[PDB]
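Novice: So that we are looking at the same thing, I have put the structure below in structure tokens.
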Amino acid sequence: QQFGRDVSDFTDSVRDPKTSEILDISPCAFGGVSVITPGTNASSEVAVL
Amino acid sequence: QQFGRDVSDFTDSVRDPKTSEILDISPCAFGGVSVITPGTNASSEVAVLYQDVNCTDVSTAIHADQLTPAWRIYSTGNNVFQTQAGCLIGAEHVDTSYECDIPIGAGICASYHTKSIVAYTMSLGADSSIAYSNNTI
Amino acid sequence: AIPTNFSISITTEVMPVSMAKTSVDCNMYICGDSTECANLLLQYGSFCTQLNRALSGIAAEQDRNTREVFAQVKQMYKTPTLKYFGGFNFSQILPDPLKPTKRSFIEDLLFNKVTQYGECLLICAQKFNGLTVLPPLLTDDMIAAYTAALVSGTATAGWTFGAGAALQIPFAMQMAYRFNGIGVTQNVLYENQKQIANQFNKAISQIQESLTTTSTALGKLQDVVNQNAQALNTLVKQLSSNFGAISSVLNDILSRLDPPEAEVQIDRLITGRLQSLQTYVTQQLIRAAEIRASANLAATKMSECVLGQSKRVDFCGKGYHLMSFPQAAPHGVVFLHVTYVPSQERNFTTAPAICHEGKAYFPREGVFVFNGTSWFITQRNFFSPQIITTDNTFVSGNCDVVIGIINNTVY
Amino acid sequence: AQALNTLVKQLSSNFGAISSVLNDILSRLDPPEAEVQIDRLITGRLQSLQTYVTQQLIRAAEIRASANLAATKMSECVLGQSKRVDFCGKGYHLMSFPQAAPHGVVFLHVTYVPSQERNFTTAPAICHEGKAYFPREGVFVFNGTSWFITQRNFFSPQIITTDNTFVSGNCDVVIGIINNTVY
Ligand SMILES: *[C@@H]1O[C@H](CO)[C@@H](O[C@@H]2O[C@H](CO)[C@@H](O[C@@H]3O[C@H](CO)[C@@H](O)[C@H](O[C@H]4O[C@H](CO)[C@@H](O)[C@H](O)[C@@H]4O)[C@@H]3O)[C@H](O)[C@H]2NC(C)=O)[C@H](O)[C@H]1NC(C)=O
Ligand SMILES: *[C@@H]1O[C@H](CO)[C@@H](O[C@@H]2O[C@H](CO)[C@@H](O[C@@H]3O[C@H](CO)[C@@H](O)[C@H](O)[C@@H]3O)[C@H](O)[C@H]2NC(C)=O)[C@H](O)[C@H]1NC(C)=O
Ligand SMILES: *[C@@H]1O[C@H](CO)[C@@H](O[C@@H]2O[C@H](CO)[C@@H](O[C@@H]3O[C@H](CO)[C@@H](O)[C@H](O)[C@@H]3O)[C@H](O)[C@H]2NC(C)=O)[C@H](O)[C@H]1NC(C)=O
Ligand SMILES: *[C@@H]1O[C@H](CO)[C@@H](O[C@@H]2O[C@H](CO)[C@@H](O)[C@H](O)[C@H]2NC(C)=O)[C@H](O)[C@H]1NC(C)=O
Ligand SMILES: *[C@@H]1O[C@H](CO)[C@@H](O[C@@H]2O[C@H](CO)[C@@H](O)[C@H](O)[C@H]2NC(C)=O)[C@H](O)[C@H]1NC(C)=O
Ligand SMILES: *[C@@H]1O[C@H](CO)[C@@H](O[C@@H]2O[C@H](CO)[C@@H](O)[C@H](O)[C@H]2NC(C)=O)[C@H](O)[C@H]1NC(C)=O
Ligand SMILES: *[C@@H]1O[C@H](CO)[C@@H](O)[C@H](O)[C@H]1NC(C)=O
Ligand SMILES: *[C@@H]1O[C@H](CO)[C@@H](O)[C@H](O)[C@H]1NC(C)=O
Ligand SMILES: *[C@@H]1O[C@H](CO)[C@@H](O)[C@H](O)[C@H]1NC(C)=O
Ligand SMILES: *[C@@H]1O[C@H](CO)[C@@H](O)[C@H](O)[C@H]1NC(C)=O
Ligand SMILES: *[C@@H]1O[C@H](CO)[C@@H](O)[C@H](O)[C@H]1NC(C)=O
Ligand SMILES: *[C@@H]1O[C@H](CO)[C@@H](O)[C@H](O)[C@H]1NC(C)=O
Ligand SMILES: *[C@@H]1O[C@H](CO)[C@@H](O)[C@H](O)[C@H]1NC(C)=O
């Protein structure tokens, strides 16, 4: 065996082709952003999530 | 007029090109398949339901090996009973009534008694009568 | 303004609780029995796995709606022999055992004013279109049996049948307690028990002649059939759409044209018919969410209105409801409404209290009505001169805290 | 869950395009040819995506039926006492204990159930000294010994006095008037 899959068809972990160490793969980051504001009336600073 | 069509728009009747005999064209029989099982912890036998079909053609095509799908190890056991839902094949017809456990349709339910899978008509509930007694409560 | 003389009449309420369950095999709807369509079909993906999970999920819920409305009953009580309960003529409502129908006289006229796809009714025939309409779980004889055990058992047990064990009661003892619900005394039933019974006997006779003569009081049950008819025929006529191919025929495109001319126009008519199949699946899934609403108006008007008596205004009968009658019907429920409609009021003078001993005298029930001659206590649903005594009125405070007290005496 | 496994398994579909991985379409095909085969994969992955929204959108309104049930069946049944027919259990509801469930609620309704019944002979009216007499609440109960009054949920005798007797109207009109002595 050389590389692992998850329940999907994505290869989530592989073995090193040179030094045979088995390495996870992680989807570096993603996600949404939301804007937490007090309203532009009372303020003009925001806070992102 | 060469041929006929139905209330839909495919042809179901034809005058014969060779000998002019007025024919009908019904499509071939088909439908869905259910499987009636009592549970793997319960047993390992099943009885299948073939939906919306005539038992004349279905019981024929099993022995003549004309069904797609076809099973590796299966036989009817000569238990073919026509409901309005279709030809229940593999369960034992019983003439009594009970409560419904696994439905089929048209007033027929099936369950797992003495063990084997049996089929019957539903009983709507307990039977009773109330006297209309003119002075009694 | 308080009445003295009322009416009892019958109002028909009509609801549907189920529509016709269908199912669709893809390989005869989509492919039309061609081979290469199925070769093209397995490259889209197993999407007909999910499109028979949906039309099974609806078809398994037309069994519950038929079962949650009617199968509230624990014990199937027999039809009693005499159908004449103190002048109450229950002949047309319970089924007549002389007919080979297992149906009452009402239900036979209901079927005869209401009165393309494969079906096995026995003669089983298939259609070229892969449209089947499977029969329901409960046949109409079982539906006409839960109807009959809801009018046999309630004629002999009343609200106890919905309360608990179906305890016996005379039906004249029954209706009198249903006058006790609407704040109306036992003497309104028993004194008037002749023409109470004889309006209700002719109120059933109205519904006969109203339904022998005409229709369209069953318009809701007609439209449940009509929305079945359109959504099948729209699913039928979109077979004949070209969708950019040279024809809508998958076997002409198969056989007549080139094999490069085929797969271009095979792949058009599948993607056309596939998302025309999904539009049908979605619009059944919305239309089966209105039935699930209007089968819960029936599973509460057969809980609350048929078993109990309802304290809810303009809910299962205009005016004050007394008893409810379920019926069977093609795809749905037809209710009948024994309603209390007061009438023929006259003007009466009211006043808040009595000034005697310099103290105010507060009623427990109703008003104080001046006769023109006399003061007395009544209720506002029928004229009832009950005279002011020592315990149907009580006391707190002196006079003239009420504006317009009576210089009277608590007798 | 099976809405999502519908959605994940439709990644691996080819949708009639050349392949189901974009780094195998862009690899083999050259960018004039690849970008038309990517478009049939994008549109295939959008039309299963928007359908997932609509199947979530109908099943969202299947719950607002059941969330306006539970908003009532807590704020009429725990927070009061229900006077309706088989709302909150079967019988005569007394209390209700709501629990908390994953993605739902759990109620504990306590009902009052009548039991242990016995016949007698009834009567709607008493002829006492020229009048017909009527019950205020209850029926005229005769257990073979005497005539008395009880309520329709529990059998307990009440002496027929004009305290609890609806005194109105003359004798010998009403159906079923029984000659007794009202005290
Ligand atoms: C499933 O398929 C089978 C066969 O494919 C089918 O069984 C057939 O049923 C028909 C009736 O439905 C039978 O036909 C009858 O046969 C008898 C004896 O041969 C005749 O006397 C009958 O004539 C009477 O009926 C005619 C039409 O109603 C009248 O015009 C006439 O005057 C007579 O009154 C009639 O021809 C046939 O014999 C069987 N065949 C077999 C092999 O069983 C079955 O009905 C199908 N079931 C479903 C649900 O589709
Ligand atoms: C109070 O309301 C009731 C019903 O709404 C009225 O009863 C009706 O009384 C009339 C008499 O004026 C009845 O007509 C007679 O009926 C008998 C039947 O035996 C018939 O033989 C006579 O020739 C005559 O037609 C009428 O039938 C009756 N209604 C019903 C439904 O039976 C009553 O008059 C009302 N009282 C007042 C003060 O308005
Ligand atoms: C309770 O209601 C029923 C209605 O279901 C009443 O039955 C009806 O009775 C009348 C009187 O006999 C029937 O009229 C006669 O019918 C015979 C039958 O053929 C006919 O020969 C006569 O010329 C006449 O038309 C009527 O048909 C009948 N209704 C039904 C549906 O059968 C019944 O009388 C009522 N109860 C009482 C005590 O009145
Ligand atoms: C009850 O009172 C109302 C008004 O107090 C009466 O209605 C009036 O009747 C007279 C005839 O007597 C008319 O001239 C008026 O125009 C009516 N007024 C209104 C507002 O309708 C009514 O007739 C009385 N009914 C009874 C039974 O006493
Ligand atoms: C019927 O009910 C009455 C009460 O309403 C019962 O009468 C009492 O019975 C007890 C026990 O036998 C006696 O000690 C009392 O003196 C009775 N009181 C009266 C007023 O009769 C009676 O027992 C009941 N009938 C039966 C068969 O139990
Ligand atoms: C209950 O009491 C009434 C009292 O009115 C009885 O009515 C009497 O009936 C008899 C014959 O049955 C007549 O001779 C009397 O003239 C009636 N009384 C009056 C005041 O006229 C009634 O019969 C009694 N119940 C039973 C079943 O006998
Ligand atoms: C390649 O050679 C290095 C040393 O030169 C060794 O550490 C490594 O394991 C080798 N890898 C393979 C795949 O042979
Ligand atoms: C804007 O903010 C002020 C105070 O900061 C407040 O009085 C006013 O009502 C707000 N108006 C709107 C439209 O938000
Ligand atoms: C199988 O059913 C029996 C019935 O009582 C039960 O006791 C048993 O635990 C079940 N098997 C498993 C693995 O749970
Ligand atoms: C019921 O009782 C009333 C009065 O006692 C009587 O007129 C009627 O005939 C009785 N009916 C039956 C069926 O016994
Ligand atoms: C009420 O008035 C009517 C007619 O004015 C009269 O016949 C009746 O006896 C009176 N009743 C009382 C209790 O005063
Ligand atoms: C009732 O009597 C009191 C005390 O005499 C008096 O003040 C009042 O005016 C009287 N009511 C009317 C309507 O005159
Ligand atoms: C009540 O009466 C009915 C018929 O009158 C009888 O069948 C039943 O056994 C009786 N039950 C009791 C508890 O007396």
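Going by Swiss-Prot, the residues shown for chain D are 938-1120, listed in order.
Per the header: electron microscopy, 3.8 Å.
Positions of Cβ are set from backbone N, Cα and C atoms, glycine also.
What Swiss-Prot shows for this protein is this:
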- D:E999 to G: In strain: Isolate Shanghai LY (VARIANT)
- D:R1001 to M: In strain: Isolate BJ04 (VARIANT)
Novice: Give the helix, strand or coil assignment DSSP yields for D:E999 (variant position).
Specialist: helix
Novice: Near the Cβ of D:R1001 (variant position), how many other Cβ atoms are there if near means within 10 Å?
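Specialist: Counting Cβ neighbours of D:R1001 (variant position) within 10 Å gives 10.
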Novice: Taking the Cβ of D:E999 (variant position) as the centre, count every other Cβ atom within 10 Å, in any protein chain shown.
Specialist: 12
